[PDB]
Amino acid sequence: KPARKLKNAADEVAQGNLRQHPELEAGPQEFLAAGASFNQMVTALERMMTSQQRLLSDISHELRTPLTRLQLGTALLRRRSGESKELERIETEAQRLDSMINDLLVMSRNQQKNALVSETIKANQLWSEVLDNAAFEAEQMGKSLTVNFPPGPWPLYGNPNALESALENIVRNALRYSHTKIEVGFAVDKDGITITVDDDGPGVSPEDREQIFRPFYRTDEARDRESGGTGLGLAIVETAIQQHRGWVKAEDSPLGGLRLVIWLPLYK
Amino acid sequence: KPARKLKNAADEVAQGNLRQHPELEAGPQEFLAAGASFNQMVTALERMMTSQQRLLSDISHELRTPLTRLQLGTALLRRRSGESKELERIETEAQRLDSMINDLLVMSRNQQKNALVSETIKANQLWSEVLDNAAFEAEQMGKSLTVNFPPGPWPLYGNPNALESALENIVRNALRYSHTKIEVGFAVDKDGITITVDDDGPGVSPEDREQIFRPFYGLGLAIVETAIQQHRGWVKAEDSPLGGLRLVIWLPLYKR
Ligand SMILES: Nc1ncnc2c1ncn2[C@@H]1O[C@H](COP(=O)(O)OP(=O)(O)O)[C@@H](O)[C@H]1O
């Protein structure tokens, strides 16, 4: 009973759930000093991590504002002057920086703050829109999207825009790297929802698969492509799902490409 | 006792000691899975904190490159076209972002140098060198440095280069903005070390004192604040009795 409590609390903290376990302050006899020192440890760790994460959020917010004024200026150029070759350079770079700042803001919105404004939502209600937009996007690319099993009215608790973006990034990423087909499969049990996204694109090496959720990920074969953001997408996915008490895995797809697995616990 | 082992291990990690794997895997069969999962937690936390630091150390590098291509585009427009009003606007914002990125680059060079394994260090051993270099720098500026009370062999846990640079930045800043004198005073109790840096320079308004640790206003005191806060301490900016700015750093003591 007390060893089980401390093991589950250490395994929880190890996944990114830096929250107080009052359960360790009810421990019979002597595991109260160990449990109370453990919760003191959690508080100290949370205070230590939020400092660097805050610096990140502050830089993100300070960078955001002049870039918007810059984006306004370029829009006013396109007004006085026409379609120039230089504008095609400036607006391109402006958008690249824009996406980067926005993604930095998001990664400072997720893991950093406990200030998460959460609500109770149902899986189908949450991701149906994302799946429909992904289906349209697939149709436009001349690619096929098959939802092996759709999400049902399964209870979840957390930030809806965060989870919406978490699945949106996974499926859009699968849309990008795929050759012709993409597959999305939902699955539920007593404990939680498991979303599996497969693509028939080029496989990812077992070394790269382990470090794909890295903030700025040096991808071999996709650096040569240069057809995306900066690699913040998947790190956003990971931080967003981990703060939602879930997990993310990257495996080799039976379609031949990359398999992405998301797991989220059910609300009770 | 196994509860005492786990309590001392949790109290160690709480002080920033991830850089140690205690032997919680040698005793009763039940406390072995808890001990092994605890050490796995320590490794995961260490892996989580070095990744957060890597992110800040990479932002500068990632943002720099497209901004330079943007600055190239605008430069080519001043070449093919004249000096438009909109180009003046875009270039103003481009220079604002430019300076910010350059300062972030400076922050990732200082993080790349000071980036190490947090370890157990003694206050005097840590900052004596910084205080001596600051004394020489004061002498060269025709200014005076008085260490009211020196640091003693007081136990601390953390990155030595980080704390070295934190005090170095505070004292160098106080040397810059002072008129003639700077005072550094150390103080210890059972809980922690309190460093106070004063200068006879121009005072800082109570509004500005609250937003002095803001990132952009060549790293800034924001690094000082975040580095001391990650070292479980705190930083305060008050009005100095010398007439200038008083900077207070507090750091907790390490206990085995
Ligand atoms: N001792 C001081 N006396 C007066 N002004 C100070 C002092 N310390 C800091 N400041 C003010 O605080 C501002 C922010 O500090 P800082 O981040 O170190 O800026 P900087 O990049 O110029 O070194 C400085 O621009 C300066 O005007």
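We're sticking with Swiss-Prot numbering for chain B, so the shown stretch reads 188-404, 418-456, in order.
Note that Cβ sites are derived from N, Cα and C of the backbone, with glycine treated the same way.
The following features are taken from Swiss-Prot:
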ACT_SITE  B:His248  active site, nucleophile
MUTAGEN   B:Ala197 to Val  Slight decrease in response to excess periplasmic protein
MUTAGEN   B:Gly222 to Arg  75% decrease in response to excess periplasmic protein
MUTAGEN   B:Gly222 to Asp  90% decrease in response to excess periplasmic protein
MUTAGEN   B:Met228 to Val  No response to excess periplasmic protein, decreased autophosphorylation, no phosphotransfer to CpxR, no tetramer formation of the C-terminal domain in solution
MUTAGEN   B:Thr252 to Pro  In cpxA101; a cpxA gain of function mutant, decreased autophosphorylation, decreased phosphotransfer to CpxR, loss of phosphatase activity, responds to periplasmic protein overproduction
MUTAGEN   B:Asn356 to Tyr  Nearly complete loss of response to excess periplasmic protein
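In the structure as shown, the Cβ atom of B:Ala197 (mutagenesis position) sits within 10 Å of 27 other Cβ atoms. Less than 8 angstroms from the CB of B:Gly222 (mutagenesis position) sit B:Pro189, B:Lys192, B:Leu193, B:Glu210, B:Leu211, B:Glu212, B:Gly214, each of them six or more residues away in the same chain. Other Cβ atoms within 10 Å of the Cβ of B:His248 (active site, nucleophile), summed over all protein chains shown, number 13. The recorded positions recorded for this entry are B:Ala197, B:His248, B:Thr252, B:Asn356, and the Cα of B:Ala197 lies nearest to that of B:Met228 (mutagenesis position). Taking a C-beta cut-off of under 8 angstroms and a sequence separation of 6 or more, B:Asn356 (mutagenesis position) has the following same-chain neighbours: B:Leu419, B:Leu421, B:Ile423, B:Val424. Between the mutagenesis positions B:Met228, B:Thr252, the minimum number of other C-beta atoms within 10 Å of a residue's C-beta occurs at B:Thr252. B:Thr252 (mutagenesis position) sits 43 Å from B:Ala197 (mutagenesis position), taking the C-alpha atoms as the reference points. Listed mutagenesis positions B:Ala197, B:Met228, B:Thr252, B:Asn356 compared with chain A at a CB cut-off under 8 A give B:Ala197, B:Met228 as the close ones. Here the Cα atom of B:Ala197 (mutagenesis position) is found 36 Å from that of the residue listed as 'active site, nucleophile'.
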